[PDB]
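Before any comments, here is the structure.
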Amino acid sequence: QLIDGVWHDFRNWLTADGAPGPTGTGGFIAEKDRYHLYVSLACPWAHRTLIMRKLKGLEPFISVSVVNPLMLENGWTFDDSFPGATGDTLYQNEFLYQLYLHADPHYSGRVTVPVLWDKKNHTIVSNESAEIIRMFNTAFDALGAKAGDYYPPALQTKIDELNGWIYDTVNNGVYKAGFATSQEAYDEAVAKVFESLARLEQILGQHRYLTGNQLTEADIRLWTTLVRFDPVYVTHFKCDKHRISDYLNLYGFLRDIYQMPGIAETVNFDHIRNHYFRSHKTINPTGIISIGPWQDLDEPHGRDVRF
Amino acid sequence: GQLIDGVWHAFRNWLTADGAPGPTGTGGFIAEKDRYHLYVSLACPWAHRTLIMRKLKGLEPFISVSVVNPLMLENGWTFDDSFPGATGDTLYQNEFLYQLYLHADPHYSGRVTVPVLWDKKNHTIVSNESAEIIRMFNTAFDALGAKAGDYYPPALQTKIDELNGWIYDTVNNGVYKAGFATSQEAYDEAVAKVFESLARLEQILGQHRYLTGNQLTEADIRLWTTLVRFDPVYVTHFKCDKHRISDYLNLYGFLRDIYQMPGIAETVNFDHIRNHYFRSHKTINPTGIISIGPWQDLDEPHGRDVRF
Ligand SMILES: N[C@@H](CCC(=O)N[C@@H](CS)C(=O)NCC(=O)O)C(=O)O
Ligand SMILES: N[C@@H](CCC(=O)N[C@@H](CS)C(=O)NCC(=O)O)C(=O)O
């Protein structure tokens, strides 16, 4: 935590014309060589932002820094000793909270990934992943982004509806199971996880993706939890009733997005498993990383022909 | 913890058909009714072997049982009886299992373990080595009406010993070595050996019904007590999570085959087992939360009685 500007223990919109979005300030016009993502490869929220960058072909426009997977007493850090942890490749800060202080040195609240950072004004555009992926969706189209709209008007209300119960019962739902303070809270969170997986399995037996045969952001947001579920949540958070590999549709959906060009390289299981097992000392005091459930995400899925 | 000079912070006699000594300890523990008692936890795979052998060999009329409480906390095993199927000390109403050890030796130094084979006549411990208790049970009551059955018959002894040796090292104890590992390197080497032994067992149990052939032996029993705990506990709690027993055709068939033999299911209590491991092992599982647990159904028919 950061309390009135020191360490104990941002809702602007990037926009095609530079007009402010529906919250925050304006002056964040889309353009090359200006904007930067600070992420962990471990964090499913930050991961959404990396997936949207690959699908929208934003590599030439958005540079990236990867914080160390080990999130200790200092929160996220720029220690660069772990492969694919890059350091702060902008200012070579040492701690993520530094970028936050630089933007607002009386800042009160959490120091989270991802952060969308403006290299021109040295400040933070956003640290809301749900909104960063909406920017990436359209803000660079005129500049040459790849075609695709992952939040198109006709699906927005279905999308928002999905995002709401997936966030609560699945994205966040695993954390509620894993960090439950009591048996009773654990039972209730984990039951909800699995009751939602069952509902998802049925949806994904009707068509390719959650809303039908188009890929949307609701898919992406589900997917970054799914891809972490067998390697971490099953054992580490004790969501162990079934593995994603036991569901015909969820596992096919897992593999279908995994195998989209560019997506696999966004997935670093070393960061993922080191982060969760070694960082959560209140649930895993030993810091031992489990060998982890067997799976093979490269096996053909057939969901492209089936649907 | 453990007992040091009689203070809370090794028994190797043999019960025999004629009261002669076994290869260790002293003599005088002749088989007979109303003399011998087991103290067990329903959670403990080593204590479970002695419950299974008691059923297979029909020893209920000879051996009475107390079940300690599944929660092993600051006092070691206790006779708190607030848990269903925990019985208290149905002989002396002690408080703690360690009191039984102190009675046998009032300045005892060592661990206080289940199972204990206890002699009601002389108020002492016959044995607290499960591997030897099952061999006593196997033959010592045979002239008194034990059901026919030899689970360590002369012709199979070398094969059974060779199996027990690696099974014990890499699977019965191997899951403990993984779950209690102190470093990543030691966890890695232990969990690797668990799954390597499971792959080899899966190949064995694809050739015939049981480990040595078509006959059940004590090597099967000893394996089985670890297998029956593997999906409910070891997979998550000890991080032995690469594969579940339910993913292996032959191990899962063999797990169900023994489960479904008359008398065996009543020896299995998943409440004790899950409560014991998740709730007692604070160094591994500080919160004491019991995971919902990997899905399985041990009642499904197995086919192994005809397949081979
Ligand atoms: N709403 C934020 C959530 C991001 C978030 O919660 N990130 C976690 C990663 S799991 C984090 O950086 N936590 C650091 C902390 O809380 O100290 C988003 O959507 O981006
Ligand atoms: N070799 C003994 C060991 C039995 C054993 O280690 N039992 C564990 C039960 S899982 C125990 O009572 N542990 C208590 C302790 O070590 O403090 C046997 O085969 O019976």
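Numbering of chain B is taken from Swiss-Prot, so the residues present carry the numbers 2-10, 29-327, in order.
Just so it is clear, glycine is given a Cβ too, placed from its N, Cα and C backbone atoms.
Listed in Swiss-Prot:
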- B:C63 to A: Loss of GS-hydroquinone reductase activity (MUTAGEN)
- B:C63: active site, nucleophile (ACT_SITE)
- B:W96, B:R130, B:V131, B:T132, B:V133, B:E148, B:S149: glutathione binding site (BINDING)
- B:172-296: domain 'GST C-terminal' (DOMAIN)
- B:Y195 to F: 46-fold reduction in GS-hydroquinone reductase activity (MUTAGEN)
- B:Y195: active site, proton donor/acceptor (ACT_SITE)
- B:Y253 to F: 55-fold reduction in GS-hydroquinone reductase activity (MUTAGEN)
- B:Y296 to F: 22-fold reduction in GS-hydroquinone reductase activity (MUTAGEN)
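Sequence features, as recorded in Swiss-Prot, placed on the structure.
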residue: B:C63; record: mutagenesis position; Cβ contacts under 8 Å, 6 or more apart: B:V133, B:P134, B:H295
residue: B:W96; record: glutathione binding site; Cβ contacts under 8 Å, 6 or more apart: B:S60, B:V87, B:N88, B:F115, B:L116, B:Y117, B:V131, B:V133
residue: B:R130; record: glutathione binding site; Cβ contacts under 8 Å, 6 or more apart: B:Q3, B:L4
residue: B:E148; record: glutathione binding site; Cβ contacts under 8 Å, 6 or more apart: B:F30, B:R31
residue: B:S149; record: glutathione binding site; Cβ contacts under 8 Å, 6 or more apart: B:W65, B:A66, B:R68, B:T69, B:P134
residue: B:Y195; record: mutagenesis position; Cβ contacts under 8 Å, 6 or more apart: B:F257
residue: B:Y253; record: mutagenesis position; Cβ contacts under 8 Å, 6 or more apart: B:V194, B:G198, B:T245, B:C259
residue: B:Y296; record: mutagenesis position; Cβ contacts under 8 Å, 6 or more apart: B:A62, B:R248, B:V252, B:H256
### Task
Would you measure the largest Cα separation among B:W96, B:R130, B:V131, B:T132, B:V133, B:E148, B:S149 for the glutathione site and round it to whole Å?
17
### Query
If 18 residues are missing between B:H10 and B:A29, how far apart are the two Cα atoms, in Å?
18
### Task
Helix, strand, coil: count each for the residues of the domain 'GST C-terminal' (B:172-296), based on DSSP.
91 helix, 0 strand, 34 coil
### Task
Measure from each Cβ of the recorded positions B:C63, B:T132, B:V133, B:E148, B:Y253 to the atoms of ligand 2 and list the residues where some distance is under 6 Å.
B:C63, B:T132, B:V133, B:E148
### Summary
What DSSP gives for B:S149 (glutathione binding site), in three states, is helix
